[PDB]
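The structure appears below as structure tokens.
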Amino acid sequence: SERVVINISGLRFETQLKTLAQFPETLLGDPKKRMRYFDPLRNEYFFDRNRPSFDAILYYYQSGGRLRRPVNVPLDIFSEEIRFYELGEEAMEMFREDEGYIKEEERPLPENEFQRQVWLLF
Amino acid sequence: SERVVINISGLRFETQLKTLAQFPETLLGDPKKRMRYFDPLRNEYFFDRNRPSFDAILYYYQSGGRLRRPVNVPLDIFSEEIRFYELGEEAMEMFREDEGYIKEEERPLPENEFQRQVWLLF
Amino acid sequence: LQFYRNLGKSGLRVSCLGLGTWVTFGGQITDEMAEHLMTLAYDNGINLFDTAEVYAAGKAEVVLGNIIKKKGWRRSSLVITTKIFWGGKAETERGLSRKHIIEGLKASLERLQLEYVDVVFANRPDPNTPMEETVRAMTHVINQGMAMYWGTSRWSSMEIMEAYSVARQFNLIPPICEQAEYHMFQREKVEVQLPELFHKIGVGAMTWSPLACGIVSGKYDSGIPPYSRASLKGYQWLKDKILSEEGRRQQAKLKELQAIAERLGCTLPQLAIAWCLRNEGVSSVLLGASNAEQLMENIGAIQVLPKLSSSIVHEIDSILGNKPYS
Amino acid sequence: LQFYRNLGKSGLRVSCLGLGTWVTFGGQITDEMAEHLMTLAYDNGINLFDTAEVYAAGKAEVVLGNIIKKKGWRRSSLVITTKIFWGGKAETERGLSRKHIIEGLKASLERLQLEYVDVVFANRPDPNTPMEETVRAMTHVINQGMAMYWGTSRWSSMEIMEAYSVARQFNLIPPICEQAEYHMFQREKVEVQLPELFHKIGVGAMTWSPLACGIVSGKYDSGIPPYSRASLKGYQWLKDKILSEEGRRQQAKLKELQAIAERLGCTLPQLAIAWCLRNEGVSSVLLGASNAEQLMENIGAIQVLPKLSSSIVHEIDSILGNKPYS
Ligand SMILES: NC(=O)c1ccc[n+]([C@@H]2O[C@H](COP(=O)([O-])OP(=O)(O)OC[C@H]3O[C@@H](n4cnc5c(N)ncnc54)[C@H](OP(=O)(O)O)[C@@H]3O)[C@@H](O)[C@H]2O)c1
Ligand SMILES: NC(=O)c1ccc[n+]([C@@H]2O[C@H](COP(=O)([O-])OP(=O)(O)OC[C@H]3O[C@@H](n4cnc5c(N)ncnc54)[C@H](OP(=O)(O)O)[C@@H]3O)[C@@H](O)[C@H]2O)c1
């Protein structure tokens, strides 16, 4: 129940340690990864980053997995924040799907020299 | 006129005790229900929850009943917050109506074995 | 069953029973008797003694201090508390202004021949002094090593909460205890208002007049005994209460309570005192005594405490018919 | 190779080895021997001496103080530390309440004939006292010039972090050190829990019983020698450990460690002490000694420190087979 204070460029966020400990493999969930951002003088973790985005990042832990991009935050900026906080590929995949994306197919000519070469001009 | 400080995941809210005492049957209106969330070290009630939603929750008490969902908050998330703060079914009903909902009808075959059974395949 | 208790949620451990000095010390009883009462209490594990600048115009503190000095008890084994508010005839010698709290406590400490008290109490609320000034002054005397903690007396829960919020606002020290009147005929505050403060901000209750000045002892069942507090010069007000219409009503109810005492196998005073300690919210009860007999009997209330079952408590509520609405 | 180290991240510089007074001073050894041990340590650059109100019921502090006063060493050249918690039989004479910390430290300072100690430690955690009260009291005695810094002893890392957050919350002073037990058969806390506190909030470790009361010296390889701590009246508990089933197991492993000592060219005690200093998280190790021979040998652990290679450390881990999981 120990509380944690995360300061996003001046904007103060507060949560419980158990809330973050829920997702260990993320930056805020792993003590060794967030250690770098701790300010022992103010007893808070400080990130010189985008403010509007963190709300959703924190809600992700509080909700237990809900990663919704705030209406007022550009998809390119929010996606960078998701990657910075290391939420993982599963969450990222779940995210792009909802944002209306996903899809990657197309093998490739194995018989190199011949097939693969012909299948490229056809 | 005593003042109350409610801290929503770091976001600081402040109001008068009489404003909350207006709706006793809610979590914030009932001393016994909010007692659990009090932090005697900082003299505030702390909730590890969704930030964007609380604005409207507090305005509900200040306005005397106006429960409007913030444009930037998903209906599914706001509805959960309304239930958590225990605003009551009347407010909830009033809310869904405005949000464009409401409606539940359809009795059911009483003469069990016979009627109710036939009325299901017809 | 737990003889020692934390005063509220602080780290200060007091015996569930303490000994007061109002009326008796430096007044009704001889210094010899005072030394006897204190020795008896100390030897029985009681570590809490309460006094006030106003009791016998300061003589109570002088007597209390002479005993402690004479007995040579280790200061660390005692919990001395004193109250401030009425310190003299002059306009500036009363109240909870920074001036009187500092001067008042300094003078009490002088009469007590002690470097400090464990808890200093505002003897009553002060409408003429802003809360900030009072909390800053109490915090000041604690930082000066004049007191270890401070508490309130006769303050409403609203006022206690104000002192607490003011303390948090300015990084000052909140009060840790309220000294409230409590006995079978005065239950409101301790049962309805204080419990919330106890659980919310840790303020505990240290109750006084558990026998309502002797009224609940049953000694006034038929008239004003000679040498009883009610007969003392200056306590006509108490005599008026006992003989009043409501006074007669109380005495009548006490005769009903006597049967409860016999069933529990104790005397009425023991039942009355044990009753006050039945709820966690009460940290300690300050006793009064004009002789050793009274003190030895009263201390026995601790043996009764375990027998106060829900059933018995409900029964006493019926007889008293004054249980406060929550 | 660095004889002097910062205590945690504070500016206080202590020798990597300090001398304690538990069991010995005012107890097992003569004041003459105590003066000899202290002189030897001081002349060898050790500037850290630890004592406690509880050791020999205060006599240890009295002996420590008599030596400092007699030798006339400059106060500024010493780092005296003392622990508070058990200060007497009375209910209020124990714990970390504001009352006992102030009275306890004041009394220790009196027995030490010193105006102040460099570091005052809460000898152990106190469940009955809110953290705020404790941190405010420690901060208070520091502001009064009674201590320069404060530390914890036997506190979990969770409790140490609580004191730190409470200090930040109220603008108080955080603790700078934890006095933890540490030797080859008690590695958990110092190796798994404390390092994080060291890097995060700068709290350093000052370890005690590096030889597990003598057990790791190898002197108990075959029975309880006469005059050893395990034979002293009152340490039957230690004797029980040595002869226990687990006791025999340890002694067996020590015979395996002896080969490591010979390879490094040192005695077992020197290896055991040097082992404790192998990681930065440990600021200093408090030694114990009943005679000058023991102290002169133990101080030699500093020459071994440089030889403790990863390979050697891995080897000792195999023999002990008790390396804690991170
Ligand atoms: N915070 C405040 O403003 C405040 C106000 C008042 C008091 N107090 C504190 O509370 C303490 C206790 O108050 P209190 O004196 O009113 O207490 P109490 O318990 O209500 O009354 C004690 C008095 O009743 C009589 N008595 C006690 N035990 C008896 C027994 N077993 N049999 C017969 N008579 C008995 C004695 O008077 P007689 O023998 O003379 O009849 C004795 O002096 C004070 O001394 C003071 O420290 C605080
Ligand atoms: N924070 C706390 O709660 C706490 C608790 C305990 C101790 N401490 C501190 O830590 C200090 C050290 O603890 P400790 O006394 O247990 O230390 P230790 O190093 O584990 O044991 C020292 C004892 O072992 C024996 N010994 C030492 N060197 C030896 C050698 N070369 N050969 C043979 N025997 C040797 C001696 O006892 P014999 O000669 O009598 O056998 C000596 O008294 C204490 O004095 C105290 O200041 C703190």
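To match Swiss-Prot, the residue numbers of chain B are left as they are there, and the shown ones run 32-153.
Just so you know, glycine gets a Cβ as well, placed from its N, Cα and C.
Straight from Swiss-Prot, the features:
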type: MUTAGEN; residues: B:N38 to A; note: Alters voltage-sensitive channel opening
type: MUTAGEN; residues: B:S40 to A; note: No effect on channel opening
type: MUTAGEN; residues: B:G41 to A; note: Loss of channel activity
type: MUTAGEN; residues: B:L42 to A; note: No effect on channel opening
type: MUTAGEN; residues: B:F44 to A; note: Alters voltage-sensitive channel opening
type: MUTAGEN; residues: B:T46 to V; note: Abolishes interaction with KCNAB2 and strongly reduces cell surface expression. No effect phosphorylation in response to increased cAMP levels
type: MUTAGEN; residues: B:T46 to V or A; note: No effect on tetramerization. Alters voltage-sensitive channel opening
type: MUTAGEN; residues: B:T50 to A; note: Alters voltage-sensitive channel opening
type: MUTAGEN; residues: B:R82 to A; note: Loss of channel activity
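Mapped onto this structure are the features recorded in Swiss-Prot.
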residue: B:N38; record: mutagenesis position; DSSP (3 states): strand
residue: B:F44; record: mutagenesis position; DSSP (3 states): strand
residue: B:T50; record: mutagenesis position; DSSP (3 states): helix
residue: B:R82; record: mutagenesis position; DSSP (3 states): helix
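Cα of B:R82 (mutagenesis position) to Cα of B:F44 (mutagenesis position): a distance of 10 Å. The two recorded residues, B:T50 (mutagenesis position) and B:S40 (mutagenesis position), have Cα atoms 21 Å apart. Using a 10 Å radius centred on the Cβ of B:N38 (mutagenesis position) and all shown protein chains, the other Cβ atoms total 20. The Cβ neighbour count for B:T50 (mutagenesis position), using a 10 Å radius and every protein chain shown, is 17. Proximity to chain A, taken as a Cβ less than 8 Å from one of its Cβ atoms, holds for B:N38 among the mutagenesis positions B:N38, B:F44, B:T46, B:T50. Each of the mutagenesis positions B:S40, B:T46 was scored by the number of other CB atoms within 10 Å of its CB, and the largest score is that of B:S40. Spatially close to B:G41 (mutagenesis position) yet at least six residues away along the chain are B:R82, judged by Cβ distances under 8 angstroms. Cβ environment of B:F44 (mutagenesis position): B:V36, B:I37, B:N38, B:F85, B:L89 lie under 8 Å away, each six or more residues apart in the same chain. Note: the CA-CA distance between B:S40 (mutagenesis position) and B:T46 (mutagenesis position) rounds to 17 Å.
Other Cβ atoms within 10 Å of the Cβ of B:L42 (mutagenesis position) number 19 in total over all chains.
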